[PDB]
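A.B. asks: I'd like to ask you about the structure that follows.
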Amino acid sequence: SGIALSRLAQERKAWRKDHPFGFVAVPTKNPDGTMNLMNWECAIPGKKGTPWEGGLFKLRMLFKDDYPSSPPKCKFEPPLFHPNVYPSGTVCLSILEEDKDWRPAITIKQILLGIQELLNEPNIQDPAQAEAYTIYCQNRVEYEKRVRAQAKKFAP
Amino acid sequence: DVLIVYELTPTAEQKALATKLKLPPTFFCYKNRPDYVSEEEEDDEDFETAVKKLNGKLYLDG
Amino acid sequence: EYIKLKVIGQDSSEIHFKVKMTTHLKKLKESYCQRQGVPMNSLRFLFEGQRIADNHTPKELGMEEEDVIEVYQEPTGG
Amino acid sequence: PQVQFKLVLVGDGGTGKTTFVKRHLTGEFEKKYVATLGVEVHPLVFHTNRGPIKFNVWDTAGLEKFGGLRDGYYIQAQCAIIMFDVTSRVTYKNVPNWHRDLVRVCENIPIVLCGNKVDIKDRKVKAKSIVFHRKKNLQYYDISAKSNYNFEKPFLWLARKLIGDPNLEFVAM
Amino acid sequence: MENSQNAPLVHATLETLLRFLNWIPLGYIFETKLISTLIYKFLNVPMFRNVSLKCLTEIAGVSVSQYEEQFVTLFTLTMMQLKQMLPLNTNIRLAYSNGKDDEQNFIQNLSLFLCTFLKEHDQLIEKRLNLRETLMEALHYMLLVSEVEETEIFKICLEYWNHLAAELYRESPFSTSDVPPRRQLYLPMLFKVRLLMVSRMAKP
Amino acid sequence: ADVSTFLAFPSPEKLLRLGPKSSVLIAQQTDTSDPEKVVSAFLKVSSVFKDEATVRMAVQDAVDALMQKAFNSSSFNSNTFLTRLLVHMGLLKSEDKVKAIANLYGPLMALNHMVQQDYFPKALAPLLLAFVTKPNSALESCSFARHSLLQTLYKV
Ligand SMILES: Nc1nc2c(ncn2[C@@H]2O[C@H](COP(=O)(O)OP(=O)(O)OP(=O)(O)O)[C@@H](O)[C@H]2O)c(=O)[nH]1
Ligand SMILES: [Mg+2]
């Protein structure tokens, strides 16, 4: 019941006091004028030294009532050009996958760091969208050029 | 030989709290470090303000 | 011959490990993996940016005492 | 003979190129090793059922000291024999280098890989280990200048390839 | 290889790719569309058969576990592209006996490719049940090429035959009755190998 | 009137009974505004595909009519249709796991026929090529259809 709200509030406190440099994990305020912990708006910086560098990508995150029993649904908004991101923007990650690598120990900070490290490590063996995978396999430098173009588009 | 020197551990109260929420044992270690102050409770932060605070800088430089 | 090294996990966690200059690094690796009930394959270790092999030794990179080691979790997409 | 073909005989030193040419030229076996200085050109004439066939064999020097105008000896060559020694592994390990030098000048010519000295009991380069000619589509023959084993097979294959007559055979006259 | 319409230029590019395949990281081979391009754009063209098959043989000789579906699709696609140019009902003996040098080189390269790929990934091919017909057709090609009266080609085929016979014997050295699971696959075609060995026996 | 009844449990013989009316009855009945229904209709029509000369011609003309009516619609994104088609055939994964089909012989033959028609965009060829050369167990079952489709794709 209150376990979900307490965990969300405590991890938000921790994020405010301690969080990685360049990330944002702001929980969107409820329309009435109070905190809405279910829906979070986050910002992930493209890892430095990679074509994704120089950009800050938004990411909405929705939690369930059974959290941390079930993982949260993460959706890039607008959707990114990545092999492992669905057209609707949902991010396919094993950690976020309920039945593969989900553990209540994992927190929002670790989820965001994993997503950041996913951007430069696409899993083309099992792609999530057709356009990104096709461009990745056909011509790699075209994929890099597209990634840089969108990063410039998504730059702060 | 290969051995371990020290491993951090937070306060027992935070140990119990993490157990209650099934959080990592060392989750609360942040507040047990120096230069720690009372917990401001306003959280009047919107995504726009958080983006602005970055001031267009998000990467450390050497 | 026997020096301390700092390993910084992805959970704002710092750990000090005593190691020789010739002994294999993997011995430490597994330890940090079992700290949070995690297997060896899950975690990733970086020192000075590049990746550290399991069987590598600090002698090649000349890891001085109290040097900083970063640990990342490699993600698997679907 | 009017039909003349240029044959380039390459390989390491001491593998038996000069002895192999001399056996055809005069039928005598040379027992002493005198290193060739540069190149020696010897005309060999065979009598096939279709007439005389002449090879102007350019027997080169396998020692690096006596190489001479090494890759300049391969210009306008029409057939080649790369010879190594079955009693010496180093000679077989160097076949790729001779083949490289040969095909950098002569893009498409018949090539025979001859493993000489097969009459010696202590054989170091075993038959199973000779697999270079496959991906290069060369012919291969175990020969022996001392025992006349497979003596004329290299020249017979080269003549069949150059003339274009698979049913060609040598008739002594 | 995907825009040029100049035959010598594309042939030179393939000839250099054949050399690059010796050392380039496997990521450039199995994580792109190189295999598909070689199989469909150049393998069927008569003037690109030999070099394309050499490139495919170089690829097939790589023994690695991280890529096993690419080897599976390297086989089925190659075999399907091979029975449209070398029909199973062809008498390779007579055809090779009176044929151009290009065709003979292609036959030798095909023997090399089949021998290499089978020796490497026979286990992978056997594991998949729906690929049984393709494996049987590859063995049929190996049997057809074993009839050619060329010593080098026959040695290339014979080394694979010896490899398979030794593997089956080491599985179970007893005469057929149950039967070992791996031996049951080759039962329909082992008498053909026995007949081949009895028919072309060499002088002792 | 029985077009819906056939679509419920498609069978090779039931298609024939419609006669030449099947060319436009299938196109008219199907709702082509939403690509999901277009893909479902395409799969149902091609499931009964057979090498018999009469049946294959009926299937191919029905498919041509259905796609001609589908592709000449401004409110119809082709990429969505291709992604859904790949998802249903099992070549690609989806956010909501829609159960794949068993045999791809019919769908692959219908695609091979479609690729050679004018209305088929010249921009979806690379996606089909990438996901047909993509290794998959469901594809190796039908090697001939896959090979013919790949040859057709490499033609264009
Ligand atoms: N036992 C044995 N000895 C051989 C055979 N063929 C050649 N030899 C010996 O090998 C030695 C080297 O052969 P040569 O022809 O003189 O040397 P080469 O091939 O010309 O090499 P270079 O002159 O250095 O380029 C000779 O002295 C022969 O006695 C053979 O078939 N059997
Ligand atoms: Mg000499």
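In order, the residues displayed for chain B correspond to 2631-2692 in Swiss-Prot numbering, which applies throughout.
The deposited model was determined using electron microscopy, 2.9 Å.
Even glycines carry a Cβ here, placed using N, Cα and C.
Quoting Swiss-Prot on the mutagenesis of B:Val2632 to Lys: Abolishes interaction with sumoylated RANGAP1. Among the mutagenesis entries in Swiss-Prot is B:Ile2634 to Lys, noted as: Abolishes interaction with sumoylated RANGAP1. For the published mutagenesis B:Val2635 to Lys, Swiss-Prot gives the following note: Abolishes interaction with sumoylated RANGAP1. One entry in Swiss-Prot concerns the mutagenesis experiment B:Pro2640 to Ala. Its note says: No effect on SUMO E3 ligase activity. Record note (Swiss-Prot) on the mutagenesis of B:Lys2645 to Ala: No effect on SUMO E3 ligase activity. Quoting Swiss-Prot on the mutagenesis of B:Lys2652 to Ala: No effect on SUMO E3 ligase activity. Record note (Swiss-Prot), mutagenesis B:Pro2654 to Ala: Impairs SUMO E3 ligase activity. The unchanged residue is displayed. For the published mutagenesis B:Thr2656 to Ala, Swiss-Prot gives the following note: Impairs SUMO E3 ligase activity. For the mutagenesis result B:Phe2657 to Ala, the note given in Swiss-Prot is Abolishes binding to UBE2I and SUMO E3 ligase activity.
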A.B. asks: To the nearest Å, how far is the Cα of B:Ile2634 (mutagenesis position) from the Cα of B:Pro2654 (mutagenesis position)?
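C.D. replies: Between the alpha carbons of B:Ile2634 (mutagenesis position) and B:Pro2654 (mutagenesis position) there are 20 Å.
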A.B. asks: Could you state the CA-to-CA distance between B:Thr2656 (mutagenesis position) and B:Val2635 (mutagenesis position) to the nearest Å?
C.D. replies: 17
A.B. asks: Which state, by DSSP, holds B:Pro2640 (mutagenesis position): helix, strand or coil?
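C.D. replies: For B:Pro2640 (mutagenesis position) - judged by DSSP and reduced to three states - the answer is coil.
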A.B. asks: CA-CA, which of the mutagenesis positions B:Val2632, B:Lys2652, B:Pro2654 lies nearest B:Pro2640 (mutagenesis position)?
C.D. replies: B:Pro2654
A.B. asks: Could you tell me which three-state DSSP class B:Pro2654 (mutagenesis position) falls into?
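C.D. replies: DSSP call for B:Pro2654 (mutagenesis position): coil, neither helix nor strand.
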A.B. asks: What's the most sparsely packed of the mutagenesis positions B:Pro2640, B:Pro2654, counting other C-beta atoms within 10 A?
C.D. replies: B:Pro2640
A.B. asks: In angstrom units, rounded to an integer, how far apart are the Cα atoms of B:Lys2652 (mutagenesis position) and B:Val2632 (mutagenesis position)?
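C.D. replies: Each residue's Cα considered, B:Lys2652 (mutagenesis position) and B:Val2632 (mutagenesis position) end up 31 Å apart.
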A.B. asks: With an 8 Å cut-off on Cβ-Cβ distance and a minimum sequence separation of at least 6, pull the same-chain contacts of B:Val2635 (mutagenesis position), or say none.
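C.D. replies: Once residues fewer than 6 apart are set aside, B:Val2635 (mutagenesis position) is near nothing.
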A.B. asks: Of B:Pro2640, B:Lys2645, B:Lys2652, listed here as mutagenesis positions, which sit with their C-beta under 8 angstroms from a C-beta of chain C?
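C.D. replies: Nothing passes the 8 Å Cβ test.
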A.B. asks: Work out how many Å separate B:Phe2657 (mutagenesis position) and B:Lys2645 (mutagenesis position) at their Cα atoms, rounded off.
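C.D. replies: Between the alpha carbons of B:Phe2657 (mutagenesis position) and B:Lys2645 (mutagenesis position) there are 9 Å.
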A.B. asks: Which ones, of the mutagenesis positions B:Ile2634, B:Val2635, B:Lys2645, B:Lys2652, B:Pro2654, B:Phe2657, are Cβ-proximal to chain A (under 8 Å)?
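C.D. replies: Listed mutagenesis positions meeting the cut-off: B:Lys2652, B:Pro2654, B:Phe2657.
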A.B. asks: What does the structure give for the C-alpha distance between B:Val2632 (mutagenesis position) and B:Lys2645 (mutagenesis position)? Integer Å is fine.
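C.D. replies: Distance between the two Cα atoms comes out at 28 Å.
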